[PDB]
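Remarks on the structure that follows.
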Amino acid sequence: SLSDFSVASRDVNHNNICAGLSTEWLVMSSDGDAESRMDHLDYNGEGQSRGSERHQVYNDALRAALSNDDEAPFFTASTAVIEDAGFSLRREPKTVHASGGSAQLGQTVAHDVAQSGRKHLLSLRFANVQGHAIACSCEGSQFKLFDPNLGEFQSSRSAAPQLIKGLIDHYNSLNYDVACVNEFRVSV
């Protein structure tokens, strides 16, 4: 179950600033513990304001991309927010389609993100054209995943496929069909 992987439950996305919050989490994903990280990103925390500021960087880049008729405006915006945070894209953004069961999707994504040292900003493309950003960082055998709507989750690299499948099923159960997942592999 998804709750089995939960280490710090916290819905910190009431203000719809997911990309910004996810990037802020990436910046300090190794600081303190899961609980303190969620306290940082919570509404009365500095992280909520910093995340909002980062989300504005995302929005600014998106607005410019759309105005310039960019071929991939969302890829451009996501790249802008992670670069603003001091990261650089390590690979071309990868798109994993939901073709097949959620286990397959979870497995493919896990193979890409659950590798020691890798960090990612991920975008969930809800069939209803709506997007949602989350982030993850793999520290040795420890895989950490943060979803602004839910909080922080952790698993061994071995169980990452189960954790990701759980997240996908969570959204599908709420009628937010995850058509695909875009991966933004980053490094400092």
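The chain as shown is numbered from 1 upward.
Heads up, header says this was done by X-ray crystallography, 1.4 Å.
A Cβ is built for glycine as well, from the same backbone N, Cα and C atoms used for every other residue.
Sequence-distant neighbours of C18 (active site) (same chain, six or more apart, CB under 8 Å from its CB) are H55, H132, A133, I134, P148, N149, listed in sequence order. According to Swiss-Prot, the feature active site maps to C18 (among others).
Recorded in Swiss-Prot as a mutagenesis result, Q48 to A (Swiss-Prot position 128) carries the remark: No effect. According to DSSP, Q48 (mutagenesis position) is assigned to a helical segment.
Under the heading active site, Swiss-Prot lists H132 (among others).
Positions annotated as active site by Swiss-Prot: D147 (among others). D147 (active site) falls within a strand segment according to DSSP. Take the CB of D147 (active site) and look out to 10 A: across all protein chains shown you find 27 other CB atoms.
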Do any residues at least six apart in sequence from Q48 (mutagenesis position), in the same chain, have a Cβ closer than 8 Å to its Cβ, and if so which, in order? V12, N15, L21, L41, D42
